[PDB]
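Report on one structure; see the data block that follows.
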4 protein chains.
Amino acid sequence: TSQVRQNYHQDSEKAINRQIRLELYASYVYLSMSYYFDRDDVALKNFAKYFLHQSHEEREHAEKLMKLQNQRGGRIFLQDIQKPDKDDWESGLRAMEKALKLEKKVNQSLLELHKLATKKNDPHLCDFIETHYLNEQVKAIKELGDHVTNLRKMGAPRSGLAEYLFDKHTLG
Amino acid sequence: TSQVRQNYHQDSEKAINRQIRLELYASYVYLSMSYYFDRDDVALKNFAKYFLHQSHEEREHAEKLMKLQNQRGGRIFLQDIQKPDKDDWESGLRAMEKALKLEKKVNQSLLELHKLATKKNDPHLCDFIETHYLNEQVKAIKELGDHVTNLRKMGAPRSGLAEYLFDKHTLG
Amino acid sequence: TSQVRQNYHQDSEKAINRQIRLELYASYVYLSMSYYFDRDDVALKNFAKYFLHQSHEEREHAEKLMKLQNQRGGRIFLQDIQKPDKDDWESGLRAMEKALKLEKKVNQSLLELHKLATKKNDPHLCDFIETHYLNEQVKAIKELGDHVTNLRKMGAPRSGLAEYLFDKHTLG
Amino acid sequence: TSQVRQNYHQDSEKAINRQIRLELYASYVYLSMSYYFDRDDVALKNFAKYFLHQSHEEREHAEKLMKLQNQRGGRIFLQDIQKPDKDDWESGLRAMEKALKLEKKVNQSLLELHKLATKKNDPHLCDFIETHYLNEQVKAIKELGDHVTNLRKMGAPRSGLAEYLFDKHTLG
Ligand SMILES: [Fe+3]
Ligand SMILES: [Fe+3]
Ligand SMILES: [Fe+3]
Ligand SMILES: [Fe+3]
Ligand SMILES: [Mg+2]
Ligand SMILES: [Mg+2]
């Protein structure tokens, strides 16, 4: 047992290792999305910048959970990071829909981790999740929702004009 | 009944007075440890500075709990502050070991306080403990574990060289 | 065929996709090494900071290769990022030795990639590798060689004092 | 023979004179394109500025090859610069398609010059071409590819709205 370990359940420790894995997976998905928009036959530079930013943000989410593992005296165990679901993300609109789906998937994992922290009476871990993750997820899901609505109303993904102007005036 | 009192259980009020005493006791242990390192026959100036700083922080921890007691309309009752367990703290490593044990004792008190506040449906007091105390203890415990590990790996407490160099390069 | 593709062989395109995967794998190995040194029972903060920096550098290496794929009209295909060889990296000396081996493995792949680019008369890809990767690998291998030599000369990994002082005076 | 001449093959010298000619031709094509967009019945000011910039850039490409000729002790021989293929470039989209075609034509000449420098064991000339020209071509071809994709997706050249907005938001 770690000399620092106190009130930190084995199940919480393992669930934190599983969240770390999901944050690194989200980083990989956004990296994939970014360079799809960098393709010469897609060429939406602000979509590419937006998703790269999200990729770097997911990496920080993972690093902060790895800090928390060591803070509580848990032990980090890294697993393979699986490739994203697609190689080709089809359009601005479809990427944003897949991003919204991903962020609700990450949020569902965080809500399960909180349920577990709550059952194991770990108020420090509850506080960690609420302060650093739950509102970040709610804001990301709202922003991606806002983006999908606007691209739909503009006529995407049919209208290449819609995605071009959205890239310019919303993601620029 | 205080005109400000709302959703504040007498058991929570009582528990906050017991936490105030424990914080003041922690302040006193750290004061003792500081001036042990100031002895001409110990003479580790940065151990002494580190512990004096900890003593002053424990006093602020006490003062914020006395503020919370008044904010919620509880009444402060102060008790004798028991002298620390040692007069002579033996070595930089043994003081760090005792400081780690003390921060774990204070953390256990805070986790029983949060358990009580959760049982009494006091989300204001839960938030206060989470925001101001629980992560402070997790950082303090992790730092003290880090200090003990380094002192051990350097060959303390036998190696007088180890404590000297740790006093210069980590606590300086 | 991409409208931008010129003098870019299928084999080169595939070899760039394999190099992207190896860069991301290298990023992952350094992330693992960094948080090993962040453990309360290892507690070498400058080893942890040194390896986290290498981790972010490796991600930058991968991103520039993904940009290159798109610049030449190649198509990015991402694969599973396999977990690092180890969970516990044993010591600063042993981490540095494994880091040296990793950088030599990555160098070997870039040298094979340059052989292929040369054989396919792709001077643009030759230049890209030479300009952006080959001297980065030679400087990284020299630096890691230097670190290993010093840690060995100092008495690591038997001397916890060796690793502590190296952490302070070289990686600090 | 020039007193400075060393390891500089007659074929390399003549091929450099032929590249100089092709750079001056590219400058002329972009000059022609620029003033087409300056016409009162075309009136896309940012297309005109974009192509004028490219015209001045091609002139610098030519001047740098003329410096290199004299550096190596070769002798400059200028040939007629033939008029561009069109007087009327039809649209933003068609100009960008013709520019992409031109830049792949210049790139093909540079790759042939490199093959020749390689066969004649002229590492200085190889380095010259790789450092100053090959990545410039790859970047120009990617940018022009990106521009063609966006104008197509926007509905050009049918949509006068597409070319107007592209002139404003991408070339402005
Ligand atoms: Fe995340
Ligand atoms: Fe305290
Ligand atoms: Fe690398
Ligand atoms: Fe040119
Ligand atoms: Mg709560
Ligand atoms: Mg809170």
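What you see of chain B is 6-177, where the numbers are those given in Swiss-Prot.
Per the header: X-ray crystallography, 2.0 Å.
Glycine too: its Cβ is placed from the backbone N, Cα and C atoms.
As recorded in Swiss-Prot:
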type	residues	note
MUTAGEN	B:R23 to A	Abrogates interaction with NCOA4. Fails to localize to punctate lysosomal structures
MUTAGEN	B:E28 to A	Reduces iron binding and oxidation rate; when associated with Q-87
BINDING	B:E28, B:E63, B:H66	Fe cation 1 binding site
BINDING	B:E63, B:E108, B:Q142	Fe cation 2 binding site
MUTAGEN	B:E108 to A	No effect on iron binding but the oxidation rate is severely reduced; when associated with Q-87
Cβ-based neighbourhood (8 Å from the centroid) of the Fe cation 2 site, residues B:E63, B:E108, B:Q142 excluded: B:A31, B:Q59, B:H66, B:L107, B:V111, B:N112, B:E141, B:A145, B:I146
Distance from B:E108 (mutagenesis position) back to B:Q142 (Fe cation 2 binding site), taken between C-alpha atoms, in Å: 6
Reduced DSSP assignment, B:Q142 (Fe cation 2 binding site): helix
Pairwise Cα distance for B:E108 (mutagenesis position)/B:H66 (Fe cation 1 binding site) [Å, integer]: 12
Least surrounded among the recorded positions, given as B:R23, B:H66, when other CB atoms within 10 Å are counted: B:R23
Extra residues within 8 Å (Cβ to Cβ centroid of B:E28, B:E63, B:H66), Fe cation 1: B:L27, B:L29, B:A31, B:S32, B:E62, B:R64, B:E65, B:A67, B:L70, B:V111
Cβ neighbours within the same chain of B:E28 (mutagenesis position) - under 8 Å, at least six residues apart: B:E63, B:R64, B:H66, B:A67, B:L70, B:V111
B:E63 (Fe cation 1 binding site), number of other Cβ atoms within 10 Å: 23
Subset of B:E28, B:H66, B:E108 (recorded positions) with C-beta under 8 Å from chain D: none
CB contacts for B:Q142 (Fe cation 2 binding site) [other CB atoms within 10 A, all chains]: 21
Neighbourhood of ligand 2 - recorded positions from B:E28, B:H66, B:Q142 with Cβ under 6 Å: B:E28, B:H66
